[PDB]
Amino acid sequence: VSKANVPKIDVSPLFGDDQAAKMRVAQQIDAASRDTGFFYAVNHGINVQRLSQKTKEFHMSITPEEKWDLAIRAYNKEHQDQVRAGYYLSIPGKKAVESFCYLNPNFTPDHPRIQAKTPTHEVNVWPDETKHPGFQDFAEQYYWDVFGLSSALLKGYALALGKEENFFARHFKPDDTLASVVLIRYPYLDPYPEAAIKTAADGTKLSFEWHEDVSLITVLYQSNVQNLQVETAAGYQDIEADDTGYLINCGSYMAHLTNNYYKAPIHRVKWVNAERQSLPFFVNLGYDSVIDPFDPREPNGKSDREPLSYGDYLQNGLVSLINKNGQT
Ligand SMILES: [Fe+3]
């Protein structure tokens, strides 16, 4: 199995006003997006040591009682309003992964999308402050820290495609973004439950099967344990780990609006028996956000693809992904 070319891109110019330096970053983003589809963002300014530490404290200290109280509807019939946000339980002996998902902290009962009961909008659920002091504060802060990095990355993608730098970012707003953070624990288990290991067609043992991401872009921090593979025409290639950088890829909404010029890379998660974290931030726009599709290959950029509302895209995509790769 070969190793994927995943460049490390210094994204710091995207926070500045040196326009030529931003263009040189955008060229590297373009090149990566047309190759394997992945790159590492380095010099990003986020304290990822604190993120990993606080996440570890939470996963290791939460109890079965608390997990039921926080569980999404798939695990607790009482929580009919929690489809996205909450705890995703492991099943001892059957399912190893567990995770906690939270959404825009601005989604409160006062928010009009919550008042209207618009699909995909939910109010976050949190553990008791006294049992997990500082966790909610850290998690909400982190949402806005990674929001800020993601805004900057969206400027790079816009420039890469020959658009003005706010082309995507103007639709990525703190008041309505459907973006999510997922705090995923992959445990060390001995013996490891065979039910939690899938066998790929090529024989590889997997924790999560091939998929395209449901996102505009995905902004991922992982601990330093190699696990990801990307599909190329010549087969799957290993993505090397880097626990100081963020791993970035496009989701299927980017592929739609660029007429597959920037594809959403197909990728999968190898089984590795090691305690590790996987902390994605899924960059989603607003429920009514629409970007007119275009084709960067054409002189006039004309595309015959229908504009797709981001909310309808996200509702369909989240359900499709559960149906194909299983309830996480
Ligand atoms: Fe993915």
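Chain A is numbered as in Swiss-Prot; shown residues: 4-331, in order.
Each Cβ is built from the backbone N, Cα and C atoms, and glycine gets one as well.
Record features (Swiss-Prot):
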BINDING   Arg87, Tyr91, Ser183, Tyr189, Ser281  isopenicillin N binding site
BINDING   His214, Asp216, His270  Fe(2+) binding site
BINDING   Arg279  2-oxoglutarate binding site
DOMAIN    176-288  domain 'Fe2OG dioxygenase'
MUTAGEN   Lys98 to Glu  Strongly reduced the catalytic activity
MUTAGEN   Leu223 to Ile or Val  Strongly reduced the catalytic activity
MUTAGEN   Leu231 to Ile or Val  Strongly reduced the catalytic activity
MUTAGEN   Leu231 to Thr  Abolishes the catalytic activity
MUTAGEN   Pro283 to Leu  Abolishes the catalytic activity
Counts of helix, strand and coil residues, the domain 'Fe2OG dioxygenase' (176-288), according to DSSP: 9 helix, 48 strand, 56 coil
Cα-to-Cα gap, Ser183 (isopenicillin N binding site) vs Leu231 (mutagenesis position), nearest whole Å: 20
Secondary structure of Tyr91 (isopenicillin N binding site) (DSSP, helix/strand/coil): strand
Listed recorded positions adjacent to ligand 1, that is, members of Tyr91, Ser183, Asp216, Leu231, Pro283 whose C-beta is under 6 A away: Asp216
Other same-chain residues whose Cβ falls within 8 Å of the Cβ centroid of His214, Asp216, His270, the recorded Fe(2+) site, in sequence order: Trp213, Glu215, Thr221, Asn252, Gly254, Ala267, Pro268, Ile269, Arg271
Euclidean distance between Cα atoms of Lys98 (mutagenesis position) and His270 (Fe(2+) binding site), Å: 20
Alpha-carbon spacing, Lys98 (mutagenesis position) to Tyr189 (isopenicillin N binding site), which is rounded to whole Å: 10
